[PDB]
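Everything below concerns the one structure shown next.
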Amino acid sequence: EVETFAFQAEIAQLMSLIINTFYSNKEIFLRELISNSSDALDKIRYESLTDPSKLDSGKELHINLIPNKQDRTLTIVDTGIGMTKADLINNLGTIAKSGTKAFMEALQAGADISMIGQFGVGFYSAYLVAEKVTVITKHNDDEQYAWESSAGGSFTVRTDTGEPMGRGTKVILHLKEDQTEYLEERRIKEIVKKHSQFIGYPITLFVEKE
Ligand SMILES: C/C=C/Cn1c(Cc2cc(OC)c(OC)c(OC)c2)nc2c(N)ncnc21
């Protein structure tokens, strides 16, 4: 049962800008996604101090980076707070509308795409390198969902029947053909060291088997 939704026009416009603008410094996507994971980990950690049972779905707070050359995917996994169905369809986008407007205006005033994170829409920097983004996510007291979009104005949400996560989020980047450098160990290591070296959770970079 797959549901298809239209992005708000402003968000579709942002995604088109990210896809169409000539901008070579694409590597900043990884910092943005790791930052998002860190924020989600911060949130479940904070909530767990007044309700310890929120960690019944898993106590370990960390981030995995998993490249797969066969699937041409880079996956960012965290055991953070996860996202609800309401998040995925309505609430994140409602928040994102104002950040998008502010970001657009900042760009026209001379800012560049690397500053996208300040506006709360850094998630969409994924489309610098991914033709399709699949997000598997599990929040306490909600089901496991798969969100997906190849841009073009729409996204899908379905209940996920894949491998159950206890809690957290997997952002699966289906990389563009010319962006496979982000599957290479030395490249990912370089980027993490450059932009994410003080993140307060373990970041495990998996090695490709093949
Ligand atoms: C400020 C938005 C936070 C939501 N969020 C994102 C980024 C994000 C995901 C989204 O959906 C997967 C978004 O809507 C499509 C979105 O809109 C700005 C942002 N990553 C994560 C994550 N790893 N864990 C828990 N929440 C997250």
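By Swiss-Prot numbering, chain A shows 16-225, in order.
Looks like X-ray crystallography, 1.5 Å, at least that's what the header says.
Keep in mind that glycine also has a Cβ here, set from the backbone N, Cα and C atoms.
The following features are taken from Swiss-Prot:
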MUTAGEN   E47 to A  Strong ATP-binding. Strong interaction with HSF1, HIF1A, ERBB2, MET, KEAP1 and RHOBTB2. No effect on interaction with TSC1
MUTAGEN   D93 to A  Impaired ATP-binding. Strong interaction with HIF1A, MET, KEAP1 and RHOBTB2. Loss of interaction with HSF1 and ERBB2. Los of interaction with TSC1
MUTAGEN   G97 to D  Abolishes ATPase activity
Legend entry - Number of other Cβ atoms within 10 Å of the Cβ of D93 (mutagenesis position) across all protein chains: 28
Inset, instruction - Mind giving me a neighbour count for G97 (mutagenesis position)? Other Cβ atoms within 10 Å of its Cβ, every protein chain shown. - result: 24
Legend entry - Between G97 (mutagenesis position) and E47 (mutagenesis position): CA-CA distance (Å): 16
Legend entry - Helix, strand or coil at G97 (mutagenesis position) [DSSP, three-state]: coil
Legend entry - Mapped DSSP class for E47 (mutagenesis position), helix or strand or coil: helix
